[PDB]
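Q: Just passing along the structure, written as structure tokens.
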Amino acid sequence: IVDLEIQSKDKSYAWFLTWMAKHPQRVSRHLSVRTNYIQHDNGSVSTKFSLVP
Amino acid sequence: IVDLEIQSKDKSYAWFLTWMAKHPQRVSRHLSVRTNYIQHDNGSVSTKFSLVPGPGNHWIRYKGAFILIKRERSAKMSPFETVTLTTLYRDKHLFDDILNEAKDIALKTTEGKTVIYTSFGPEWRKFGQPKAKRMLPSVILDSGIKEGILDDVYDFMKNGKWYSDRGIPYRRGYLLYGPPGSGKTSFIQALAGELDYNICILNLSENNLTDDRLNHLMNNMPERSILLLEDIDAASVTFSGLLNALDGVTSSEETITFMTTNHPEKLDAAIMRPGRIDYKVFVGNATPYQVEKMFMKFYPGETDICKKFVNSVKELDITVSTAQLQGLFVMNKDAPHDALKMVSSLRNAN
Amino acid sequence: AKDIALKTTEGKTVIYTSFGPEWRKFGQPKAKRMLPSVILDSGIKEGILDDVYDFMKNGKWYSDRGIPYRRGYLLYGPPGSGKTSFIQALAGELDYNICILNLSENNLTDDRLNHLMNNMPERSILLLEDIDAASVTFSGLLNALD
Amino acid sequence: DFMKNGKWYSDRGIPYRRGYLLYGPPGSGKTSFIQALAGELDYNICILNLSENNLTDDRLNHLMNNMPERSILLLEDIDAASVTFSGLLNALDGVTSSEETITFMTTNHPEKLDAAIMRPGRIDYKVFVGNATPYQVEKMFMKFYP
Ligand SMILES: Nc1ncnc2c1ncn2[C@@H]1O[C@H](COP(=O)(O)OP(=O)(O)OP(O)(O)=S)[C@@H](O)[C@H]1O
Ligand SMILES: Nc1ncnc2c1ncn2[C@@H]1O[C@H](COP(=O)(O)OP(=O)(O)OP(O)(O)=S)[C@@H](O)[C@H]1O
Ligand SMILES: Nc1ncnc2c1ncn2[C@@H]1O[C@H](COP(=O)(O)OP(=O)(O)OP(O)(O)=S)[C@@H](O)[C@H]1O
């Protein structure tokens, strides 16, 4: 009675990860931290922390 | 009712272990040892044993949530390494505060020390213990050279928006060319100390380095740092790849890069284009202004012996270097008369 | 997911770098360089822009005559003249990405190069900086280009 | 004089580090004097072979930084030289160079060395350990036949 799609290191895999990160309905009890630069013209560039699933 | 958060080998990782070492309200078993090269002014009695949380599980309180840390390694040990946090109240908002505090602790530059980063694979790594800041008045360059470089650097750092309004990439490159022992590397240390910036020393003659790794290193420098390319004329990197790394679509933004050479003519005109090397200044052999100021630095106070010394140097008609002058003043510590007697020794070079 | 990842930010261009047999984003997106900021000679910018727009508009005309729908541009000149700057400006104008490819990279093979040139992201420009610099073979590069 | 004046170097910002070169014909007592002086100072000897192939620049910087305390760095046959020339030069005097180390170098061919390595911030003291002089002959005879 269930279905299951798998996609593995595909060009849509990174797209799916980015979409999942942007999802507001996500309820994820597991998080990962990866630093990212927030480049803004005012002042100087700074790093930022992203809580990906 | 729990929410776990992990982070692999990234920039946030080492910041987090440095923060967790300093955290007071910590209940850690399973600790580890770490010898380090601490220093006292008279002499560095190194090998101070430091106890770090190490692998295993740890309890920290922080703001009142009783977070469980879990450091563990895998099949290998810097491969296969990770820490893990767990909060028991769905208070994941504390994780970003933890990360920000770790970032602030790590980014906090020691008030009189300069940090040196070295290319280790595709990312930078701290090299040794931080070295004491070299002061700008110690470096005796020719008249207007130090001031000209400092004015150009401050003008570049201040005018950030001006670059972006006109579309010019916010990036400046400096070349110090001249004879050996003229003050180039010493001036790099002094200027990095003045700006309170770190130094990322990069060796292109490293055979393991490649173009993709070079671009990653140039684009992942730690904040508030200066890229140093010692002996840019020495050059698995490719010439076109280096040229694009210096100025190209792949080149990074908001970086100061410094390169030094003893053979400027060995450089191609492409690398010396005024968009890759914007400022080039000749750090030459010692001039009488340099001789006088070097003597006054090593022997403060009396000037008549300094006058006799610079006259004798002028009569010696030899292209002395400031490294040679420093060596002579080091030989005669606190003895200006002995230095004036031994000034003739600068003539010999074998 | 495709729409989110394919949408371009309003004022930045993505840069792709050849990592193995496929492309990947390099760093953060860089702000678009504006075409008026690139001072080329008279008619040069306008001529190149007209030729590019004429090529992108006439997709069907190429197919009807049987010509392969593919164009190649060479900007040659002295160092520091505007070549790379114009590439950035034009890619920003078209809202295309730049796929930088280094042929002098030793791990690159002919099969890998064909796969890279046949798997570029949609709406992107292939940039071969210093084509004169050249594990790739001459015949393999020639057949890959046309 | 160098070991005593630790603070004097720090006051003027000079890196606390000295380099010595003994050059001359073979069998003049260079290595023997290194052993004697290390025994006198009660220091260890760290002998480093630059010609060893698996040594790289990063490894050499780590070795020259992580020397055991109260030891002498010995570079026998400096003229013999996977290490790079620039990497060696920056290791001996550069931003990456360590602090409070005595380094001793020997060679039978001093003229084979570049100006950069013979710089008086890399090699501070250079003395010619030559063939036997009549004073040396007399003192050797007195040592062997008191
Ligand atoms: N102008 C100067 N003022 C003060 N100290 C100097 C000066 N020039 C050289 N020195 C000292 O001499 C040594 C070598 O100087 P560096 O600047 O480190 O080397 P360099 O001048 O860059 O030459 P290289 O071999 O090309 S790195 C250091 O111990 C410096 O403290
Ligand atoms: N025509 C131009 N108009 C405006 N800025 C220019 C122009 N040509 C060069 N520049 C600036 O000069 C620098 C380098 O220009 P590039 O176009 O990257 O160099 P180039 O012409 O590609 O030559 P190379 O060395 O072969 S990459 C950048 O800071 C540009 O902004
Ligand atoms: N001046 C000397 N005084 C005492 N013994 C000496 C002297 N010169 C040589 N010898 C003896 O001969 C050996 C050779 O001297 P070393 O210093 O070891 O070699 P060397 O002088 O460095 O020559 P090389 O071949 O360049 S290592 C020593 O181990 C002593 O046994």
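Numbering, chain D: per Swiss-Prot, residues 244-324, 339-403 in sequence.
Keep in mind that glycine also has a Cβ here, set from the backbone N, Cα and C atoms.
What Swiss-Prot records for this protein is below:
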BINDING   D:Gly267, D:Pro268, D:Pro269, D:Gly270, D:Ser271, D:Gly272, D:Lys273, D:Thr274  ATP binding site
MUTAGEN   D:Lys273 to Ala  Abolished ATPase activity; impaired assembly of the mitochondrial respiratory chain complex III
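Context for these features, please: burial, neighbours, distances.
A: DSSP gives D:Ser271 (ATP binding site) a coil state; it is part of no helix or strand. The Cβ neighbour count for D:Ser271 (ATP binding site), using a 10 Å radius over every protein chain in view, is 19.
In the structure as shown, the Cβ atom of D:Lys273 (mutagenesis position) sits within 10 Å of 22 other Cβ atoms.
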Q: Excluding D:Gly267, D:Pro268, D:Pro269, D:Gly270, D:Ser271, D:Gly272, D:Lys273, D:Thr274, please set out which residues of the same chain place their CB within 8 Å of the center of the CB atoms of the ATP site, keeping sequence order.
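A: The answer, listed by sequence position, is D:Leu265, D:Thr363, D:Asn365, D:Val386.
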Q: Among the binding-site residues D:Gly267, D:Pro268, D:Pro269, D:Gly270, D:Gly272, which residue has its Cβ surrounded by the fewest other Cβ atoms within 10 Å?
A: D:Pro269
Q: Looking at the recorded positions D:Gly267, D:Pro268, D:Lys273, which have a C-beta within less than 6 Å of some atom in ligand 3?
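A: Near the molecule: D:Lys273.
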Q: Looking only at Cβ atoms, how many others are within 10 Å of the one on D:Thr274 (ATP binding site)?
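A: By my count, 16.
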